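J.: Supplied in structure tokens, the structure appears directly below.
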Amino acid sequence: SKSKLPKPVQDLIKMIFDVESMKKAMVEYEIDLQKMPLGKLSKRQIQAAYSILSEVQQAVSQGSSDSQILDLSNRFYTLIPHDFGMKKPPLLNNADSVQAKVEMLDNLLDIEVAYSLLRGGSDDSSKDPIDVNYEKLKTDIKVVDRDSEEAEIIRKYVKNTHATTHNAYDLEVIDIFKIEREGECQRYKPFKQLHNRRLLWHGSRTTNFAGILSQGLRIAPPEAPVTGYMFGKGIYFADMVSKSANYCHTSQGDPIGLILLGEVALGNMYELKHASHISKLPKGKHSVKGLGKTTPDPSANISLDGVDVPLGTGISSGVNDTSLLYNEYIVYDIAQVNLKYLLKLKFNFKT
Ligand SMILES: C[C@]1(c2nc3cccc(C(N)=O)c3[nH]2)CCCN1
């Protein structure tokens, strides 16, 4: 049998479960596909390299010698085979060297989630593989009509929050999906009535969406170093579409990406101007608002199904000495997010 699902839904299911895209991401990460193939990828190996990556960071900012650093850098490449042939692996002597590797392991974990959904389960050639894979996501995906309503808010949000400093590409909304993860509304119940509930952006590689749609937006594991992130381990969001879009890691050789819209219950925000590698929020706070120089016009804030949408054009926030050009929002409890929409975007590069 053939799939009765709409074509935009089918193309989304093909895109996210692409085994060759998963392999392509792993080569970009310099991983030896002979010693660490796609099917031989494991959660406990990634957890183990995270612990050694925490040990590298523990020594980089503790002013350790380049010889004490080397031993720890080499130990990381032992647990995660990198394809460098018979050459010594690049040394991980700086802070950005480590964050890149902590980000690689976050993306490797969700590739394992995607592949394990696919490789697990049952084999039946009479069923359409697109219909099979869609069911694995345990999510209801519906196409949002362009002549609606909610599609005009979403399109306004995209058109109005593209920053001038992200002018190397333009965006085109290909398809707008309304998404409903099974059990999410119920997980959201303690936060459904909270104050400061906002419709915010979240960008990610297309290789993480089988795990995002199946498991929801998650926080990094305990093995991951908190210093490997600006505001520690939480779920990050932007009010500027282009800030999140930059996280799609789309290029000229891959201009199609996916971005999420989620209802985030922020409540009592712990405003910050500079990096803070927090483990937990201060008493009484529910989120971190990283204050940026530019912010969407607060007078232009709209309401979509009781949630505030910050779709105004960017203006000066009035924030003094801040490390951020634009805002970011971090929640440290997965239950504080309700994924509403999923967009397919075409990145039109000017570069
Ligand atoms: C740097 C980091 C991040 N900062 C963000 C700020 C706004 C939006 C996003 C997003 N993904 O849409 C961000 N992601 C920390 C967690 C992994 N990536």
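Don't overthink the numbers, they just go from 1 along the chain as shown.
How was it done? The header gives X-ray crystallography, 2.1 Å.
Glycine is no exception: its Cβ is also placed from the backbone N, Cα and C atoms.
According to Swiss-Prot, the protein carries these features:
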DOMAIN    2-119  domain 'PARP alpha-helical'
MUTAGEN   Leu108 to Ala (Swiss-Prot position 768)  Increased auto-poly-ADP-ribosylation
MUTAGEN   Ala114 to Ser or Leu (Swiss-Prot position 774)  Increased DNA-independent poly-ADP-ribosyltransferase activity
MUTAGEN   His166 to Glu (Swiss-Prot position 826)  Decreased polymerase activity, leading to the production of short poly-ADP-ribose chains
BINDING   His202, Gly203, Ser204, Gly211, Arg218, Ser244  NAD(+) binding site
MUTAGEN   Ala210 to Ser or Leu (Swiss-Prot position 870)  Increased DNA-independent poly-ADP-ribosyltransferase activity
MUTAGEN   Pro222 to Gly (Swiss-Prot position 882)  Does not affect DNA-independent poly-ADP-ribosyltransferase activity
MUTAGEN   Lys233 to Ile (Swiss-Prot position 893)  Abolishes enzymatic activity
ACT_SITE  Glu328  active site, for poly [ADP-ribose] polymerase activity
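Let's see these features in context: how buried, what's close, how far.
T.: Taking H, G and I as helix, E and B as strand and the rest as coil, DSSP gives the domain 'PARP alpha-helical' (2-119) the counts 80 helix, 2 strand, 36 coil.
Cβ-based neighbour count (10 Å, all protein chains) for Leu108 (mutagenesis position) stands at 24.
All protein chains considered, the CB of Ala114 (mutagenesis position) has 26 other CB atoms within 10 Å.
Following the DSSP three-state reduction, the secondary structure of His166 (mutagenesis position) is helix.
For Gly203 (NAD(+) binding site), applying a Cβ distance below 8 Å and a minimum sequence separation of six or more within one chain yields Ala238, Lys243, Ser244, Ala245, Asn246, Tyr247, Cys248, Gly257, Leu258, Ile259, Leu260.
Around the Cβ of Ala210 (mutagenesis position), the number of neighbouring Cβ atoms within 10 Å comes to 26.
Using a 10 Å radius centred on the Cβ of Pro222 (mutagenesis position) and all shown protein chains, the other Cβ atoms total 11.
Taken residue by residue with DSSP, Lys233 (mutagenesis position) is part of neither helix nor strand, so it is coil.
Contacts of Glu328 (active site, for poly [ADP-ribose] polymerase activity) defined by a Cβ separation under 8 A and a same-chain sequence distance of 6+ are given as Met230, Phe231, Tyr236, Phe237, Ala238, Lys243, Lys289, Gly290, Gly292, in order along the sequence. Under the three-state DSSP scheme, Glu328 (active site, for poly [ADP-ribose] polymerase activity) falls in the strand class.
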J.: Under 8 Å Cβ to Cβ from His166 (mutagenesis position), same chain, six or more residues apart: give me those in sequence order, or none if nothing qualifies.
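T.: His166 (mutagenesis position) has long-range Cβ partners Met240, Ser242, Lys243, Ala245, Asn246.
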J.: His202, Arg218, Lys233: which of these recorded positions has the sparsest Cβ neighbourhood within 10 Å?
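T.: Each of the recorded positions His202, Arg218, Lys233 was scored; lowest Cβ tally within 10 Å is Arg218.
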J.: Give the distance between the Cα atoms of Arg218 (NAD(+) binding site) and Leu108 (mutagenesis position), rounded to the nearest whole Å.
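T.: That comes out at 14 Å between the alpha carbons.
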J.: Near ligand 1, meaning Cβ under 6 Å from any of its atoms: which of the recorded positions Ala114, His202, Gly203, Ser244 fit that description?
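T.: With ligand 1 as the reference and 6 Å as the Cβ limit, the list reads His202, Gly203, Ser244.
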J.: May I ask which of the mutagenesis positions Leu108, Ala114, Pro222 is closest to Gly211 (NAD(+) binding site) if we compare their C-alpha atoms?
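T.: Nearest in space to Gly211 (NAD(+) binding site), counting only the mutagenesis positions, is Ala114.
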